[PDB]
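Beneath this line is the structure, given in C-alpha cells, with notes to follow.
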Amino acid sequence: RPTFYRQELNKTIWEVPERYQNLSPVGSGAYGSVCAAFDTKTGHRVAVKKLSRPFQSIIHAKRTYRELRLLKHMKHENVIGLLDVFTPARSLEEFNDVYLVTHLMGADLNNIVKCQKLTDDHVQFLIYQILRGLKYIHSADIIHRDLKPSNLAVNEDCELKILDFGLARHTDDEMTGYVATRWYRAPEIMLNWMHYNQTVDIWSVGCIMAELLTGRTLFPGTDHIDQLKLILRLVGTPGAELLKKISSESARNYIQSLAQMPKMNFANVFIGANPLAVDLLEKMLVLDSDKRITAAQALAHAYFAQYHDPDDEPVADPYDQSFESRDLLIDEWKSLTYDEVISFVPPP
Ligand SMILES: Nc1cccc(Oc2ccccn2)c1
Ligand SMILES: [Cl-]
Ligand SMILES: [Cl-]
Ligand SMILES: [Cl-]
Ligand SMILES: [Cl-]
Ligand SMILES: [Cl-]
Ligand SMILES: [Mg+2]
C-alpha cells in the first residue's frame, strides 16, 4: 500500500498517494470533481477524478461498477485508457471513495473545428483514427452512444483519442431544445423508436465528418421535431418496408403524416469536397441502420488509402457484460467494485 496524504481544495477532501503532486482543480459535472496533477511514477500530466456519491442508490452503485469495468478493458491508441484507480480504504468495511486517473487531455475537436483551417489531408487522418478506435470498441460488442466533437481529444500532431463513453447518463432536460448534446444522435433513437445498437455510432461519425468539411453543424435542430425535419430533407423520407421496423403505431402515423421527400444530391450539399469524401458520407448517413457502412468496412474505403494498414488495425479482447441483466443489492455492487479496484494492474 502506498502512503496517502490529505488536503482540502475547493470545499473537497482529497486523499491520494504521494506519487500525485501539484493538484489543481479543473472542473466538476454531477458525476465527480477533477484535479490536474503531475504523476512522479510515470512523468505524465494526469486527470484525477474523485467520484461523487458513488454508492448512493442501486442505480448509482451499478453505474460506478459499469464505468470501472469499461475503463479497465480499453487498451487501444485511439481510446482513453485507465492509468490508475485507488481508494484510501484499507478494507471493504471502510470503503466509501473511488478515484480514477487518466492522461490529462488539452484540446478537443471543437477547438480545432471552430478555430483552425483543415485540409482534406487533416479530415482523412482525423476520421481514420475515429474509425480505427470504433473498430476496436465494436469488436468487444460495446456501443459508445455519445460521439460528438467535445468527446474527441486532439493534440498538436493531429493525434486523436475517443473518451466519455455513454454510461446511460443523459437526462430529458439535457436533450431538450437547441443543444449539441442531441445534434449528433441517430434518427431511429432520437425519440427511442428503435433499441440502441453499434450502428447508431456510425451516424455520429458522418455528422462529425460533415462538420470538419464545412465548418458548420450538419443538423442543428431547435428541438427533436425540427432536427428530424432537417435529417429527412437530406436523406429522404422512409418507404413502407423500413417504416414497419418501428413497433409504435403512433410514431408510424407521425412518420406517415409528413409529405414524401427524395434523398438530396450530396455533391451539391458538400460543394467542392473530395468526391471520395462525398461517397463515404452517402454510405454513413443512411436512414435504415441495417444498411450503413460498418467501421471495419469504412477503414478499407479508398478515401483512407494513404493511412489504411490492415495489419495495424487491432480488435479487442472479449468483454463480458452479463452484469447488465443482473439484479443485486447496493452492498453487492459495492463489493464487486472493491474487488476491481484491488485487482487493477497498471500498463507497462
Ligand atoms: N434506422 C431505422 C430503423 C427503423 C426505421 C427507420 O426509419 C425512420 C424514419 C423516420 C424516423 C426514424 N426512423 C430507420
Ligand atoms: Cl505513492
Ligand atoms: Cl490513454
Ligand atoms: Cl474510502
Ligand atoms: Cl460537442
Ligand atoms: Cl470480460
Ligand atoms: Mg464529454
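Following Swiss-Prot, chain A residues are numbered 5-352, in order.
Per deposition record, X-ray crystallography, 1.6 Å.
Using the three backbone atoms N, Cα and C, a Cβ is placed for every residue, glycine included.
Record features (Swiss-Prot):
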- 24-308: domain 'Protein kinase' (DOMAIN)
- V30, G31, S32, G33, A34, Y35, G36, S37, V38, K53: ATP binding site (BINDING)
- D168: active site, proton acceptor (ACT_SITE)
- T180 to A: Phosphorylation blocked (MUTAGEN)
- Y182 to F: Phosphorylation blocked (MUTAGEN)
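Overlay of Swiss-Prot feature records on the structure.
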residue	record	contacts (Cβ under 8 Å, 6+ apart)
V30	ATP binding site	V38, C39, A40, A51
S32	ATP binding site	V38
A34	ATP binding site	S56
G36	ATP binding site	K53, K54, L55, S56
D168	active site, proton acceptor	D150, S154, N155
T180	mutagenesis position	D227
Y182	mutagenesis position	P224, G225, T226, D227
Mapped DSSP class for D168 (active site, proton acceptor), helix or strand or coil: coil
Number of other Cβ atoms within 10 Å of the Cβ of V38 (ATP binding site) across all protein chains: 17
Shell list (ATP; ref centroid = CB of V30, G31, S32, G33, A34, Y35, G36, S37, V38, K53; cutoff 8 A): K54, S56
Per DSSP, three-state class assigned to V38 (ATP binding site): strand
